[PDB]
Amino acid sequence: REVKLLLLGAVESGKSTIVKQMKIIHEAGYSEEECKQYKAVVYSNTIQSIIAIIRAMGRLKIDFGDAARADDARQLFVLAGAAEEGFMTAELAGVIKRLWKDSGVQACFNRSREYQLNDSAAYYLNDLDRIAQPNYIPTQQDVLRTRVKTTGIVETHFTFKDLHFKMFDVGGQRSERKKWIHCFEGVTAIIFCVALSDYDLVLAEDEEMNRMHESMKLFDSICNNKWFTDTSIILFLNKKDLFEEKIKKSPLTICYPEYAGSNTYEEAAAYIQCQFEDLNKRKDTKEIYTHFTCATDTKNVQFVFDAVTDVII
Ligand SMILES: Nc1nc2c(ncn2[C@@H]2O[C@H](COP(=O)(O)OP(=O)(O)OP(O)(O)=S)[C@@H](O)[C@H]2O)c(=O)[nH]1
Ligand SMILES: [Mg+2]
């Protein structure tokens, strides 16, 4: 009756967002106290995002659309400290707001594949007025959108379909992957997450190795690990919503030079699915249960997880 699910995957593939979904779906979601706890993370993610674009503008040599933004940018650092403490003055919000609307800033934002930027940058920045209002309390989506690198082993429990689930989540960054082996015992099923949107990105840890190629190496390792022969391997080709948006303006050939299909979601998605499933060295004896997901979308995850559970039995 107990089921141990181990979430694996490279950095920022969406493993922890899936864990938060289990809370939203199988419990009653984040309470007011828990949401308030996330208020400091939302604000630091937001400042972190705008500072990242402003930093990038310096390296890439992009000017502000209006010279006036220069002192707004300086006023940003003077007031940024407040943010991580969980406070957002109308003045700071005003400063971020004006910065986010600048064409030079927007020009740099659109070049975000050239540097590291929070996936939820536009989500928070576009909702500045809401998140900055007095007595703001994060909504479940706000919590789902927060980014905090995972270190250590986070364990979560929930009951679904009469089964007692014990879900384990670990971090995907270099230092943390070395510690995955500590969770290899008694795993009922592994949900390996992959950010489909990584195809045109370099690692936060390196820039000559394509993030998806790294994801492929990790999957090749796990999937084929004989220790995992009787463990169901579920593959979540995640961030399908960002992939759909990217495929229209960024060639999949960057990652896979041999790709002949068109820049359409359906064709490119199927191609990546095949790339990963092809790594399975025992296709007739081992089945990989693939699902396309958008971790932040509760409904998608709810139906996908219901499906995965039926597979687990
Ligand atoms: N738009 C969008 N954002 C997503 C999706 N899945 C995850 N995210 C966002 O991506 C960021 C990273 O997600 P997270 O769950 O922290 O990744 P992780 O794999 O758990 O990363 P780590 O813990 O190894 S470093 C978070 O801000 C989360 O809200 C998705 O499908 N769509
Ligand atoms: Mg995590």
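Chain A is numbered as in Swiss-Prot; the shown residues are, in order, 32-344.
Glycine is no exception: its Cβ is also placed from the backbone N, Cα and C atoms.
What Swiss-Prot says about this protein:
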- 43-48, 150-151, 175-178, 200-204, 269-272, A326: GTP binding site (BINDING)
- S47, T181: Mg(2+) binding site (BINDING)
- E43 to A: Mildly impairs receptor binding; mildly decreases basal and receptor-stimulated GDP exchange (MUTAGEN)
- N149 to I: Inhibits interaction with RGS14. Does not inhibit interaction with RIC8A (MUTAGEN)
- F189 to Y: Increases basal GDP exchange rate; no effect on receptor-stimulated GDP exchange (MUTAGEN)
- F191 to Y: No effect on basal GDP exchange rate; mildly decreases receptor-stimulated GDP exchange (MUTAGEN)
- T329 to A: Increases basal GDP exchange rate and inhibits the forskolin-mediated increase of cellular cAMP levels (MUTAGEN)
- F336 to A or C: Increases basal GDP exchange rate; mildly decreases receptor-stimulated GDP exchange (MUTAGEN)
- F336 to Y: Strongly increases basal GDP exchange rate; mildly decreases receptor-stimulated GDP exchange (MUTAGEN)
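Feature annotations (Swiss-Prot) mapped to structure.
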residue: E43; record: mutagenesis position; contacts (Cβ under 8 Å, 6+ apart): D150, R178, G203, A226, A235
residue: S47; record: Mg(2+) binding site; contacts (Cβ under 8 Å, 6+ apart): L38, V179, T181, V185, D200
residue: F189; record: mutagenesis position; contacts (Cβ under 8 Å, 6+ apart): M53, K54, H57, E58, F196, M198
residue: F191; record: mutagenesis position; contacts (Cβ under 8 Å, 6+ apart): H57, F336, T340
residue: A326; record: GTP binding site; contacts (Cβ under 8 Å, 6+ apart): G45, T48, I49, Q52, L175, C224, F267, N269, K270, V332
residue: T329; record: mutagenesis position; contacts (Cβ under 8 Å, 6+ apart): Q52, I55, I56, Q171, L175
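Residues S47, taken from the recorded positions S47, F189, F191, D200, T329, are distinguished by a CB atom under 6 angstroms from ligand 1.
Counting every protein chain shown, the Cβ of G203 (GTP binding site) has 25 other Cβ atoms within 10 Å. By the rule that a residue counts when its Cβ sits under 6 Å from some atom of ligand 2, the recorded positions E43, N149, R176, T181, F189 yield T181.
In the three-state DSSP reading, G203 (GTP binding site) counts as coil. Neighbour count (other Cβ atoms within 10 Å of the Cβ, all protein chains): 26 for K270 (GTP binding site). For the binding-site residues given as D150, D200, the lowest number of other CB atoms within 10 Å of the residue's CB is seen at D150. If you count neighbouring Cβ atoms within 10 Å for each of the binding-site residues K46, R176, the highest count belongs to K46. Between the alpha carbons (Cα) of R176 (GTP binding site) and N149 (mutagenesis position) lies a span of roughly 10 Å. Rounded to a whole number, the C-alpha distance linking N149 (mutagenesis position) with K46 (GTP binding site) is 15 angstrom.
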